[PDB]
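Notes follow once the structure below has been shown.
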Amino acid sequence: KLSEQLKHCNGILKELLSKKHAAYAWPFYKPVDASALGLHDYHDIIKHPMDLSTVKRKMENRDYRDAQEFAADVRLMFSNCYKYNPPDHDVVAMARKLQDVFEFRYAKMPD
Ligand SMILES: CNC(=O)c1cc(C(=O)N[C@H]2CC[C@H](O)CC2)c([C@@H](C)c2ccccc2)o1
């Protein structure tokens, strides 16, 4: 069972993972494979990795007790991208676009 607010969160999560946003959402689908990408400093800079597959697992496992905890993980995922990457990089542009999708729909949370 989810609260009404956690159903809204699950709706947002489904949208973030949908083909509609795939052009800019794809970097956030799975955990960053730092070694495979040659980003050998990634885990020295990012102490708390997060991605949409981990958010999905936590939602499915009823890990999130409220909307605020869900939103904290989604924003942690974007913050990690903004911390690690140069601000003019394509991946940061993709993060900004997916975060715009997230923030505008999260704002429509039922009272
Ligand atoms: C959550 N993903 C990331 O933070 C991330 C970082 C990266 C990545 O390569 N970062 C660069 C930034 C510039 C620096 O000079 C070298 C490392 C990528 C990959 C996969 C990506 C995604 C999109 C476009 C292009 C490269 O993904």
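We number chain A the same way Swiss-Prot does; the residues here are 345-455, in that order.
The way this entry was determined, per its header, is X-ray crystallography, 1.8 Å.
A Cβ is built for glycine as well, from the same backbone N, Cα and C atoms used for every other residue.
According to Swiss-Prot, the mutagenesis experiment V376 to A carries the annotation: Abolished binding to histone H4 acetylated at 'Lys-12' (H4K12ac). What Swiss-Prot notes for the published mutagenesis of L381 to A is this: Reduced binding to histone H4 acetylated at 'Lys-12' (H4K12ac). According to Swiss-Prot, the experimentally introduced change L383 to A is described as follows: Reduced binding to histone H4 acetylated at 'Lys-12' (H4K12ac). Under its mutagenesis annotations, Swiss-Prot gives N429 to A the following note: Abolished binding to histone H4 acetylated at 'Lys-12' (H4K12ac).
Locations of recorded Swiss-Prot features on the structure.
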| residue | record | Cβ within 10 Å |
| --- | --- | --- |
| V376 | mutagenesis position | 21 |
| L381 | mutagenesis position | 9 |
| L383 | mutagenesis position | 15 |
| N429 | mutagenesis position | 18 |
Q. By the DSSP assignment reduced to helix, strand and coil, which category contains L383 (mutagenesis position)?
A. coil
Q: Could you check what DSSP calls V376 (mutagenesis position) once collapsed to helix, strand or coil?
A: coil
Q. Of the mutagenesis positions listed here (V376, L381, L383), which is spatially closest to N429 (mutagenesis position) when Cα positions are compared?
A. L383
**Q.** Whole-number Å value for how far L383 (mutagenesis position) lies from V376 (mutagenesis position) (Cα to Cα)
**A.** 9
